Structure formats: structure tokens, C-alpha cells
Amino acid sequence: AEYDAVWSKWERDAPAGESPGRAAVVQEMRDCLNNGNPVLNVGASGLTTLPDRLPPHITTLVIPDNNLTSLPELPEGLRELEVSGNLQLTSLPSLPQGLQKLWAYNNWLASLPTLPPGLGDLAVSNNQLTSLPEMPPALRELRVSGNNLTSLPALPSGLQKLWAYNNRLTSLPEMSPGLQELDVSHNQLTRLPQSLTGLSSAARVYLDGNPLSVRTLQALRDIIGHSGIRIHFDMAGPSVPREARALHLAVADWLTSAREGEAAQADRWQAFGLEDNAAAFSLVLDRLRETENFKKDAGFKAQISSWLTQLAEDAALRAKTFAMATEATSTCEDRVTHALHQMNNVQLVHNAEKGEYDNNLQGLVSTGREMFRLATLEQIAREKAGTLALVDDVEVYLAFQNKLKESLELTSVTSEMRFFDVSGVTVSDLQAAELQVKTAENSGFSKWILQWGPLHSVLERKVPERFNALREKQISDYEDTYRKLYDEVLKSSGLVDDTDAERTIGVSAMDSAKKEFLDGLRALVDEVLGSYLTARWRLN
């Protein structure tokens, strides 16, 4: 019929040397069209062009070792597509809904079409893939090894085996409970999800070749020794310390927006990368960026990216921020959350110094409470971090912010993810953290705000005369107390001649002044912002 005419010109248009192979395929296609052959296997004829039309009935198509650059629109009846050896094939056509097996290996695919809901076997290994489409519910085998993937999409519950060898994965999604084999060997994974512990006792997990953190390695040893799960990883391999990237490279991966000045700002960070402690700051950016939170919520980028802008304009702030990052890198991890908060505080202190809160004392308290809530969540995050073998402080803390943003009025949190579940953190944990945060805020926010850094900056700007009076009084109270205590030792005929005794008396005198100063600041805070320090949450 009409299909025969299309095949005729395809063979006739074949370049020299291809017509013999092209003609041979036509006979197989004609065989399918006449006697309804369900399988069409194009021979390894080196054909570079495929006919625009093919037998619609065929449910199986195989195209091995051909110099193809594109594929014709597939028939709806296909359930098995196998394309291999087409090193010039960089994309596949629209996948039919009824397709069940998709084998595209030893190709140069850079993108993958929308996966049909019925696909169960996907093999796209040895390709140029950088991102995977959403996995079909019926998928049970996923061959994605030998690609440039950095993230894995949501894994269906029915997935049985997954191979991701020699990829660039930096974070792993929560794993399916019924996963027999999981090969993420030789990737850029620094930590693993807690769902790994939920696999079957006989499951084979291959994690060798990844820059797994020392804490993660210790967790795997305990996991294998207590649950009997077959986990293969590097134990006797030397522990590799993290190598910091150039600061501008790390910042560039955050400033990915199309704003006018984002790209130009990133280039400035080349010079900043030579500043002291830049390596520690670079590591912090990569630690936060290589997370499922970053991969799933663009709001995470909007927060860190805007924060970098202020650091680019304030040298003093940027240097102090870098010094904060040294804490996270001094130990291998688990100090990142504390460093991040101290980076926000220094940022707020400079914002207070700039005078943002000079006429927004109500906003200052609101920011203070929010920082107190975030500070409390840090401690709660650490507590759950120890309980969870494969989860650290950062991942737990991010989950608390995302779920408790509305519960605790955390306006600072730009991430709004409700379907993002971090295994190991149950609803009972969130409610306890939500209750504990509210309990602490009502009980001791007034004490907390006294030592808050931004409050001192704002007080120095809007109540300087009274603020400096307290500071001057502390000097006078210390001097008077020192002379008072100095004489008391003299009456006891104690040691006052030696310098150390004078120093020890000074600390006693200095402590007394600090107690006097703290009480004075408490009264001043109540006078200025006392009305804003009332209990926020109605509790039981």
C-alpha cells in the first residue's frame, strides 16, 4: 500500500553502499505488513537514515549497530524497543503508551522522552544522559549506568533493581522498600538516605567508589553487622579528606538564575576565592547544594543566592561569614547547622548596623523569635541526627523547616515542600519539635534576646545614650568591685601582690559587673520592646 511507496524511496535515496542493507530491511518490513510479523529487527547494515513510516502492527522493534542520527515516529503497538550501537543517536522519539521494554544502550542519548505509564524495563546505559524523566509506576528495572546523571528521580515502589554505575549522582532519593539490587557504585555520593535500612535482609547494595563520609562508613558497618544486609563498600580504603573547589565554581552552581547581575556577581567571587577561609565557605555551599532539598525546591537556591549578594558588597561581613564556615569543616560534618545560623546572625548584625531595624522594632522581635525558633530546631535536629544512622544534622534540620514553616511562622524558610519526606523523621518527631519550640519561646525568649547580636546593634542605634550608660556602668562597677574584693583579701592577709591574684580578683569583679550589666539590659529591653516580648503561643 502507501507504506510500500515510502520504503521504496527510502531504499532509492540510500547513499552509495547502503542500498543493499536498506533493501534487505524492506523485505522484513514487507514481511511484517503482509503476514503480520510482530517483530521487526533492522540489520546492522550501517544505515544512517530510517524510513519515516514503518509497520504499525509490530510490537517489537530492534535497531542494532547502525549509524542512525534519529528515529522515525514509533508505532502505537510497540511494547519492546531496542536500539544499540547507534553512537550518533542523541534522542529518542515519543514513546508509545503501550511500550513495555525500552533498551537504548551504547548510544549517545542526551535526553529521554516521557516514559509511558506501562514501562517496566528501562536500559539507557552507556549514554549522554544528564537527567531522567519521571519513572513510570510499573518500572521494575532501571539501567542508567555509564551516564552523566547527578540526581535520580522519584523511584516507584515497584522498582526491583537499579544500576547507576559510573554516574555523577550527588544525592539519592528515598529507596523503594522492595529493592533487590542497588548499584550506585563509583558516583559522587557523600551520604545515603535512611531508607537503605528498610531494604530486604538479602538485598545486594553496591556503594563502593563513592566519597562516602566517615560517619556514613561507620553507619554502614553497624547496619551490616546488625541487620545482615549485604552491603559492599570500601572499608580498608584510605579515608579521603574533602578537597575544596575554587570558591567561584561553587558559587556559580548557586547563581543559575537569569537576573541581570547574577552571572557578573559570580565572576567577582574569583577574587573572593583567594580570601582567607574561602575554602571552608566553598565546602559549605557544596554540602548544601548536593542535597535532595536543593534538587527539588528552587526556593532553596533563591535563599542562598540572594545571601551571597550581600557578601559580595560587604567585605567585613564576607570575611566573618567565611570564618563561620571553618566550624563545619573542622570536623567532617555535623557542625554545618551551627555555622549556617552564625552566618545568618552576622548577616543580621550588619543589616542592623545598616539601620534596617532602626524603625521596625516590631520586626526586630519577629526576626528575633524566628531566629530563636530556628536556633532551637538546630538542637532538635542534632538530637535526631544521632538517632538516625544515615542522616546528619543538615538533612533533619531542612525537614523541620519545611514541615514546621507554617506551624512556627518561619517566614525565613523559602522552601515549600509538602510531599518531600525524609526517612527517619516521623510526624511524632515534628509535633514534639513544634511543641518544644513553642514551649521554649514562651518560657525563655526574653532571656535569649538579651544575648542576641542584632539586638545590641539596634540598641546602639535607637537607644545609644541608655545603652552606652550601661556599658560605661559595667566599667565603673567592675572597677569598684575589684577594689572592694581587693581589700577583702587584704583583711584575710591573702595574696594580692602577685599578678595572677589580681587577675583572679578581676574575673570575680568582671563577673559581678556582667551580672549587673545583664540586669540593666533586661530592664532596657522591656522598656523599649517589652510589649513585643509577650508569650506568642497559646499552649496547654
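Chain A is numbered as in Swiss-Prot, which gives 161-700 for the residues shown.
This deposition comes from X-ray crystallography, 2.9 Å.
Every residue gets a Cβ built from N, Cα and C, even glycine.
The active site, glycyl thioester intermediate annotation in Swiss-Prot covers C492. Feature annotation from Swiss-Prot assigns domain 'NEL' to 406-700. According to Swiss-Prot, the mutagenesis experiment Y325 to A carries the following note: Abolishes interaction with host PKN1 and PKN1-mediated release from the autoinhibited state. Among the sequence features in Swiss-Prot, the mutagenesis site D343 to A is noted as follows: Abolishes interaction with host PKN1 and PKN1-mediated release from the autoinhibited state. One mutagenesis experiment named in Swiss-Prot is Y366 to A, and its note says Abolishes interaction with host PKN1 and PKN1-mediated release from the autoinhibited state. As a published mutagenesis entry, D368 to A appears in Swiss-Prot alongside the note: Decreases interaction with host PKN1. Record note (Swiss-Prot) on the mutagenesis of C492 to A: Abolishes ubiquitination and subsequent proteasomal degradation of host PKN1.
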**Study point:** Candidates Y325, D343, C492, namely the mutagenesis positions, that fall within 10 Å of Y366 (mutagenesis position) by Cα distance
**Key:** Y325, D343
Exercise for review: Report the same-chain neighbours of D368 (mutagenesis position): residues 6+ apart in sequence with Cβ closer than 8 Å to its Cβ, ordered by sequence.
Suggested key: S345, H346, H392, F393, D394
Practice item. Would you identify the secondary structure of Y366 (mutagenesis position) according to DSSP, in three states? Key: strand
Study note, to complete from the structure: Across every protein chain in view, the count of C-beta atoms other than its own within 10 A of the C-beta of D343 (mutagenesis position) is 20
Exercise for review: Measuring Cα to Cα, tell me the gap between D343 (mutagenesis position) and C492 (mutagenesis position) in whole angstrom.
Suggested key: 25
Exercise for review: Check each residue in the chain of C492 (mutagenesis position) that is at least six apart in sequence and keep those whose C-beta is under 8 Å from its C-beta; list them in sequence order.
Suggested key: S373, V374, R375, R402
Check your understanding: Can you check what DSSP calls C492 (mutagenesis position), collapsed to helix, strand or coil?
Key -> coil
Review point. Relative to the Cβ position of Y366 (mutagenesis position), how many further Cβ atoms are located within 10 Å?
Key: 19
